[PDB]
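Note sheet for the following structure.
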Amino acid sequence: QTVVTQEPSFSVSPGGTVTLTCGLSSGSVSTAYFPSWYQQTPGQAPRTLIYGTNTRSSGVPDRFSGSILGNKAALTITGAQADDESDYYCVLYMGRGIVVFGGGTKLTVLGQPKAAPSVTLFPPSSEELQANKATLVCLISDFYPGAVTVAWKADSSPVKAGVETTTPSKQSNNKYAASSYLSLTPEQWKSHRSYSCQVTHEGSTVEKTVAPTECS
Amino acid sequence: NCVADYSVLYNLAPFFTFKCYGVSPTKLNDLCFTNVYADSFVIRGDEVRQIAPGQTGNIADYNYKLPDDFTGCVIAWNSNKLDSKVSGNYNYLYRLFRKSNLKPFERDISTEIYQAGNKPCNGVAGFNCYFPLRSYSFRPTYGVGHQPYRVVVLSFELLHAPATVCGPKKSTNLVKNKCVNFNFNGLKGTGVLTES
Amino acid sequence: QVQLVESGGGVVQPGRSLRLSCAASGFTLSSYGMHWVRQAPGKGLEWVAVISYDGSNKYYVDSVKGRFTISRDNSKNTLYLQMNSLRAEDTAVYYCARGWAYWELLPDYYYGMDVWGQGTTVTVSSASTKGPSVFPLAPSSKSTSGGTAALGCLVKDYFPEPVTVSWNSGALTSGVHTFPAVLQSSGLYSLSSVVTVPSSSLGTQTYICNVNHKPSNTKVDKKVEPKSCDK
């Protein structure tokens, strides 16, 4: 089966010129396949930007321009601003109903005003223990971009089952926020000396530890 | 069930390529032939001659063929300003690797990727299994060779039993109280016209 | 104005059936092609099925062959999608998309989708209507040793999702932030609504976690205040 190859993510300073590439690993890409460029903001619906390989949608600024570069679909992005950073998609058309999208690319404004992620780890309260349930919350906020790796360790053993991570979401100040949930039994909580929540984000690691004995 | 008054249809065409066979281009109003068919497309400038009754050609044998004993003709002209864009409009495209010589006036629509036979490429688009068409470019400026020309092909039937279009036109004035030949609605005679 | 309303979304046991409803306002669906595209969290968009402007031909992706059916209604300008034999991988957000038209003659393999509605999310989970469990989060005085203190309310094993969580029935808006649910071992969700407030507002004002589970029709107003652990 055909697969469209895309670069994961770029980082470009504001006001600069960058281009995105979308091609085919099984052959060349022609204009008959009709490249199209669409942008997705997480938590919302995408917008139509580029269609016809050279034409912009109604209301799309002329600052966005696309074309074909060899066998790879290319979009030209000049003069970066704060709001351009988002997920982007490329659309290719096969014969009679087969349309394949790329892997998606998360564009960024490189650094913006960078903010350190904020962690808040809270072990379950006494009322939760009284109900024979336990859940730990470790929220992460004020981080960018969304390349965050949240992991949990019980005492000195990492735990992967029963724990999941949330996709970072847009804030009101152009920043990302997420959370982590550790849903286990109260017996495990009281049988462990401490619980830790680690988050890796852009090479910066943040550690937070809570002690069940403190709540008692 | 109408009259096709071509006196305005050939219009103020900058260049009307009315190369017509089987009838003089002016003597069609008096004709009362059968139904007519309309269809049109756009072809690159150079090979407007390449389409004709019964000669070879990549566009002729793959996308549109014309019969030898064809009654009717075509009209072609330039539409470079309306079609071509500064960046180049990429919307027009023609078949590339048809493995046959399509007969004149048959429908052929398909989107499957062509295979050169031999091995079953099985929809992978590898070797000997190529996607056809290869759409044009229509650059904002170029010579007449690869310039967008708008062409319309016109075909009308015959045998005159289903009288379809025809055209009477040629309406004259009226006089009275004088000897004159009259052809009011097909009947003909000589006499004087007055009141009753 | 051109708008598409997507309804019928929800959380369904695997193996059941449901009819996704899509209503078009401002135009007629008979004049344009229609597309159905789903998107899952942590993933890219995934093409599902389309219907042409005339309906002479119908196409589906290989993963959905023989299970789902698409139908259109020109009389009331309404669009329906039939879902059958649901499985856990179908948990995604579907967007009903509008393509080009016969009003503009385009070549074959019609070019699709330019504008669409907000869509609706669907989840395939193995559970039934279950009473939501709400647990207040009362931090210790150590966590309140600062300008701002954060309090929340944990909501666990609620089904079907989503559950509307709020504080003071919408009276408090600044410093209130909720978190997306996560999948557990048993397949049920859990969320927290942590509210950040200055420590000077404690005592005089009461923060109550107001949660509503409409499918189960329960109303829990969990009072959340720092623990009075005088020890």
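Since chain B takes its numbers from Swiss-Prot, the residues it shows come out as 360-555.
Recorded method is electron microscopy, 3.8 Å.
Positions of Cβ are set from backbone N, Cα and C atoms, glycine also.
Counting every protein chain shown, the Cβ of B:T376 (variant position) has 15 other Cβ atoms within 10 Å. Listed in Swiss-Prot is the natural variant B:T376 to A, annotated as follows: In strain: Omicron/BA.2, Omicron/BA.2.12.1, Omicron/BA.4, Omicron/BA.5, Omicron/BQ.1.1, Omicron/XBB.1.5, Omicron/EG.5.1.
Quoted from Swiss-Prot, the note on natural variant B:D405 to N is: In strain: Omicron/BA.2, Omicron/BA.2.12.1, Omicron/BA.2.75, Omicron/BA.4, Omicron/BA.5, Omicron/BQ.1.1, Omicron/XBB.1.5, Omicron/EG.5.1; complete loss of interaction with host integrins. Same-chain residues at least 6 positions away in sequence with a Cβ under 8 Å from that of B:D405 (variant position) are, in sequence order, B:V503, B:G504, B:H505. According to its DSSP assignment, B:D405 (variant position) is helical.
Among the natural variants in Swiss-Prot is B:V445 to P, noted as: In strain: Omicron/XBB.1.5, Omicron/EG.5.1. Cβ environment of B:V445 (variant position): B:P499 lie under 8 Å away, each six or more residues apart in the same chain. Under the DSSP three-state reduction, B:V445 (variant position) is assigned to coil, being neither helix nor strand.
Listed in Swiss-Prot as a mutagenesis experiment, B:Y453 to F is described as follows: Decreased HLA binding to NF9 epitope. Increased binding affinity to human ACE2. Classification of B:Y453 (mutagenesis position) by DSSP places it in coil, neither helical nor stranded. All protein chains shown were included, and the count of other CB atoms within 10 Å of the CB of B:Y453 (mutagenesis position) stands at 18.
Taking a C-beta cut-off of under 8 Å and a sequence gap of six or more, B:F456 (variant position) has these contacts in its own chain: B:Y473, B:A475, B:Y489, B:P491. For the natural variant B:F456 to L, Swiss-Prot gives this note: In strain: Omicron/EG.5.1. The structure shown keeps the original residue.
Variant annotation in Swiss-Prot: B:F486 to V, described as In strain: Omicron/BA.4, Omicron/BA.5, Omicron/BQ.1.1; the structure shown retains the original residue. Taking a C-beta cut-off of under 8 angstroms and a sequence separation of 6 or more, B:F486 (variant position) has the following same-chain neighbours: B:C480.
In Swiss-Prot, the entry for mutagenesis B:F490 to L states: Increased resistance to neutralizing antibodies and human covalescent sera neutralization. The structure shown retains the original residue. Residue density at B:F490 (mutagenesis position): 19 other Cβ atoms are found within 10 A of its Cβ, drawing on all protein chains shown.
Recorded in Swiss-Prot as a natural variant, B:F490 to S carries the remark: In strain: Lambda/C.37, Omicron/BQ.1.1, Omicron/XBB.1.5, Omicron/EG.5.1. A coil conformation is recorded for B:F490 (mutagenesis position) in the three-state DSSP classification, outside any helix or strand.
Around the Cβ of B:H519 (mutagenesis position), the same chain contributes B:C391, B:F392, B:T393, each under 8 angstroms and 6 or more positions distant in sequence. Quoted from Swiss-Prot, the note on mutagenesis experiment B:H519 to P is: Increased resistance to human covalescent sera neutralization.
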Quick one: of B:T376, B:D405, B:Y453, B:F456, B:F490, which recorded positions have a CB closer than 8 A to some CB in chain A? B:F490
Any idea what the Cα distance is from B:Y453 (mutagenesis position) over to B:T376 (variant position), rounded to a whole Å? 22
State the Cα to Cα distance, in Å, between B:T376 (variant position) and B:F490 (mutagenesis position), rounded to an integer. 34
